[PDB]
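Colleague: Quick one: the structure is below, questions incoming.
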Amino acid sequence: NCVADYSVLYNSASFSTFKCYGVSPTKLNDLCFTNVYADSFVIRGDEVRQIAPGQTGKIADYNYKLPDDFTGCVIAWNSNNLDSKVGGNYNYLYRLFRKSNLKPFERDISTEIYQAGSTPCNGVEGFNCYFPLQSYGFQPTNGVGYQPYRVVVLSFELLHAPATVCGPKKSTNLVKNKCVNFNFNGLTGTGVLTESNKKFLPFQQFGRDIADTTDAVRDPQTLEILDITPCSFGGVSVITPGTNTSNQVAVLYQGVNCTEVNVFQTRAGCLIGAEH
Amino acid sequence: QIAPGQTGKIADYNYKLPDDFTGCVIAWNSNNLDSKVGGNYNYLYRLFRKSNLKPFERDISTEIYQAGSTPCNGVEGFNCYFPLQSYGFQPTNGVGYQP
Amino acid sequence: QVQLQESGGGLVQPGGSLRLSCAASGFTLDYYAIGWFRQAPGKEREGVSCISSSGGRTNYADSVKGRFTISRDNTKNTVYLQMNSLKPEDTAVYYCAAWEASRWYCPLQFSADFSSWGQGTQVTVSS
Amino acid sequence: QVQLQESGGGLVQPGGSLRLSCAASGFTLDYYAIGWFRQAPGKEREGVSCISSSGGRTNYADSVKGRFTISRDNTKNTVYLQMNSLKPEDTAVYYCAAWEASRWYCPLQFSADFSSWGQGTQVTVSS
Amino acid sequence: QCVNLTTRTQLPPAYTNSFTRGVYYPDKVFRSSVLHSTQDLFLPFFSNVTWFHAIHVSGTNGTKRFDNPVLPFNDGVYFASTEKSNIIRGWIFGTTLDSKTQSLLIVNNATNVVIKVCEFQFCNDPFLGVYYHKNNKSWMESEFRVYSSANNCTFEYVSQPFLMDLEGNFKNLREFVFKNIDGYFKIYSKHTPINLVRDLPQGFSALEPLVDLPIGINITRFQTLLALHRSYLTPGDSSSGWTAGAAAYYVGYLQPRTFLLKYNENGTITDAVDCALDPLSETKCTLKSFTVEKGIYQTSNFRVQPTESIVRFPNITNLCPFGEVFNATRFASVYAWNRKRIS
Ligand SMILES: *[C@@H]1O[C@H](CO)[C@@H](O)[C@H](O)[C@H]1NC(C)=O
Ligand SMILES: *[C@@H]1O[C@H](CO)[C@@H](O)[C@H](O)[C@H]1NC(C)=O
Ligand SMILES: *[C@@H]1O[C@H](CO)[C@@H](O)[C@H](O)[C@H]1NC(C)=O
Ligand SMILES: *[C@@H]1O[C@H](CO)[C@@H](O)[C@H](O)[C@H]1NC(C)=O
Ligand SMILES: *[C@@H]1O[C@H](CO)[C@@H](O)[C@H](O)[C@H]1NC(C)=O
Ligand SMILES: *[C@@H]1O[C@H](CO)[C@@H](O)[C@H](O)[C@H]1NC(C)=O
């Protein structure tokens, strides 16, 4: 329930990583989503390569498996002057040992001591047993690979549901009973809208008939619903008496009455140019 | 000293083990099979060589090494030593010296 | 840089108690089984007490059963050996050694090499 | 499978010349803007030179005006950096980075995110 | 603060049958006069649902104690309750149900609802202290004895009451489905009057979505909140509680199922078919139709499933000459190394 201005982020030229998957970073302001999740952290530099789908590594496997079908953007920037301290900043903890890799977006905060060997540890570190989390020497004199980097991941969720976050764009007027290019809540298409007597339950937004195309749709500004009919189409069939006999012609438009298109209306369509 | 990437007289002057090994090192004590009461000196070890060895390189040269500046010409003497020294394998020795 | 260091040696009265500790540096003592070994004057070096790597299995010499207790502090990378009811027969230079199991079977009863050795500490029982 | 690979590094005499190459595999380098970046021992990664995707816009660091020349071959999918009148102040590891303009305006004088990076090459200037 | 009650004594479980109940709207799309098939966490038709009295009289003396055990929450729970005098007040969801883990609380007082997500330090017997006022008796004043302490609150929600005022055989059903998927705690609810049916009535009622909560916590076990109209300090011989707990609540467990759902011309769910109940329902699935004509129809494909995987190898005493090498009588000198190949 808040507008996302991705231009401020994308055009900032301060973030050291702009990795968008499934969505182009320049169209983040043009599409919109039902929800977006933000995860903000500080990670080393040789390791920001591990924050992306389908990768391996201690953070990629033992910290956060990102699924191969990600739709989101990975954003990171330097924090040498904001995170590091002279004496070493050890407030961020990381595990090197786990029993198995974490699930997609799985969070484990368990402080159990891992058994590297045969007999149990019983909550004490030690001989084939280590406390899971180790500290990092974030220092302002460290090399780039070991410097701290602040990472934010933005997973945009795109389902067939109301969109609560939408980018910077201008909503226009509504016109009815005419062939338009329409965009309702991110649903783009072309057709003619008509008032509909259907009733929508308070959770119900869209409507379908037999196929993926949405028959009806709801209005965001006003609590109203209008159905959608495709703009008129038909085959133009041409009648002729033979150019040998004459150059006159007649045209037939299949399956329409003669409103949208010497006029003869037939059950096959409107006939134009031929007398009755 | 028998593992990839290590140093030592056996590691350097006897058999350099490359850092990219795919294999297993297996050993066991032979106090009751290799040692004799009077000392088993049938196993010889070099302590001096001109240079460290290549991986899996085998040298059986018996040339006397030149510790000084004068040449030895295959004869020991001042700053001239034979390559191989014998080992005092005895059943009363310590494990550091046990075979 | 792997080092094994014994500590706690000294001079005690027979019937008294003493505690030894073996600490490791440059490597985690944590993956290896540790056994404590002594060499009496004029005798060979014998295995007094051994304990498995992660500590679920132990072995004691029959001369010392019911008198010494081997325990190994897990978090601190140290192995201890508690001696009670010490006797003049226990006067020896005491070594701590670390190695991996030469065998299947959880027990550490048998003997083989000991990859790392300390310099040892002196335990003297005399009165 | 996107890769950026530097080449041409080595050891040269001050006042001499050296020429670096950056090649791209797994993707077409022509659409990306490429910049050459170096870090000196004890210093931060500074921008040496940059060139536009089409090559119509370039920028260089004031330390290297009149000495370094950047260019690219979009048919051969490479970007080149020629170094002349080379000085001990230039001893550093040189990276090539490819990215897209994150601001309005044609010039590449501003810095921004750099999408892809190489592993770097070493050029040492000492005599 | 909390008040300690007596031991629950582990009453033996009792089961009842669920006649085509627990069907909710799976999507938020209006659909009319079609049959839609969806694979979601549904409640199977004609399933065993465990039922508990709100107040149970089982002792010989006539003791009245709340039957409020903590029940597992695995992939959704269907909660149906038949009742007439508003004694159930809410539910609690969590893993450990103490300060160690975050917990979610829903309560319903006479005015609104309170949904709170904090680290609640929960007592053994959460309940709401209940007393009428001396002159009006129109509304009901609840004293919360639910949790001991509240810390680390990350969510707050208030809206119209989930349970309608029930203030003499006008029992009513309040059916709920709770799901916790992708960190989202969804509620589908429906209210239906009943007449002279003790157990779950025979029929269909679609459960419309009620509200959707971005709680994002871990839920494993749940408990029912109950209203203590009597006094814990002085328990009466009888009638202090409500008619020996005539009201009761039914708990159903969800599993992933494929359902054929029939929307009518108004967009309402009018009938359902669970696919794996009986072969006739399977045929209805495969034909995508409620009515099946006389004849033979190939619905599924039977296939025997393999069991223990086997990996075998030959048997030969002759093998690598390891023993001849390891148990060798003599070993070469250490500076002229004997290299043997085994192939
Ligand atoms: C038209 O058809 C007639 C025969 O029906 C033929 O005589 C005449 O040449 C034709 N004219 C043309 C232009 O094809
Ligand atoms: C076309 O529209 C007119 C509008 O009045 C209607 O009367 C007529 O019946 C329509 N034609 C057909 C074929 O339905
Ligand atoms: C339901 O419970 C009854 C016992 O009352 C049992 O006989 C029956 O098999 C159960 N049904 C299922 C599907 O488990
Ligand atoms: C929830 O807690 C249980 C332990 O009660 C654990 O096994 C499970 O993995 C947890 N689930 C999540 C999503 O954290
Ligand atoms: C429901 O459908 C019936 C016809 O089956 C119709 O008479 C009635 O008006 C509809 N109700 C609503 C609310 O649309
Ligand atoms: C090996 O397999 C053969 C199969 O006939 C069997 O007779 C023999 O006893 C087996 N020997 C061993 C040592 O397993």
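Residue numbering for chain E follows Swiss-Prot, covering 14-180, 184-359 in order.
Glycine is treated like the rest: Cβ placed from N, Cα and C.
When I checked Swiss-Prot for this same protein, it listed these features:
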VARIANT   E:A67 to V  In strain: Eta/B.1.525, Omicron/BA.1
VARIANT   E:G75 to V  In strain: Lambda/C.37
VARIANT   E:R102 to I  In strain: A23.1
VARIANT   E:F157 to L  In strain: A23.1, Omicron/BA.2.75
VARIANT   E:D253 to G  In strain: Iota/B.1.526
VARIANT   E:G339 to D  In strain: Omicron/BA.1, Omicron/BA.2, Omicron/BA.2.12.1, Omicron/BA.4, Omicron/BA.5, Omicron/BQ.1.1
Colleague: Just to verify: the residue among E:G75, E:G339 with the fewest other Cβ atoms within 10 Å, which of the variant positions is it?
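Modeller: Among the variant positions E:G75, E:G339, the sparsest Cβ neighbourhood within 10 Å belongs to E:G339.
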Colleague: Hey, does DSSP put E:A67 (variant position) in a helix, a strand, or just coil?
Modeller: coil
Colleague: Would you mind sorting out which variant positions among E:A67, E:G75, E:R102, E:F157 put a C-beta under 6 angstroms from ligand 2?
Modeller: none
Colleague: Within the set E:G75, E:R102, E:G339, which variant positions show a CB-to-ligand 5 distance under 6 A?
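Modeller: Qualifying residues: none.
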Colleague: What does DSSP call E:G339 (variant position) in the simple three-state scheme?
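Modeller: Reduced to three states, the DSSP call for E:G339 (variant position) is helix.
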Colleague: DSSP secondary structure for E:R102 (variant position), reduced to helix/strand/coil, please.
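Modeller: The three-state answer is strand.
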Colleague: In three-state terms from DSSP, label E:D253 (variant position) for me.
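Modeller: Going by the DSSP assignment, E:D253 (variant position) belongs to neither helix nor strand, so it counts as coil.
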Colleague: List the same-chain residues at least 6 positions away in sequence whose Cβ sits under 8 Å from the Cβ of E:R102 (variant position), in sequence order, or say none.
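Modeller: Set apart from E:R102 (variant position) by at least 6 residues yet with Cβ under 8 Å, we have E:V120, E:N121, E:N122, E:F140, E:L141, E:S155, E:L176, E:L241, E:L242, E:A243.
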Colleague: Using the alpha carbons only, what distance in Å do you get between E:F157 (variant position) and E:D253 (variant position) once rounded?
Modeller: 25
Colleague: Can you name the residues of this chain that are 6 or more positions from E:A67 (variant position) yet have a C-beta less than 8 Å from its C-beta?
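Modeller: Expected: E:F79, E:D80, E:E96, E:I100, E:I101, E:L242, E:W258, E:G261, E:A263, E:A264, E:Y265.
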Colleague: If you count Cβ atoms within 10 Å of the Cβ of E:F157 (variant position), leaving out that atom itself, what do you get?
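Modeller: Neighbour count, Cβ to Cβ under the 10 Å cut-off: 17.
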Colleague: Where E:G75 (variant position) and E:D253 (variant position) are concerned, what is their Cα separation in Å, rounded?
Modeller: 7
Colleague: Near the Cβ of E:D253 (variant position), how many other Cβ atoms are there if near means within 10 Å?
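Modeller: By my count, 8.
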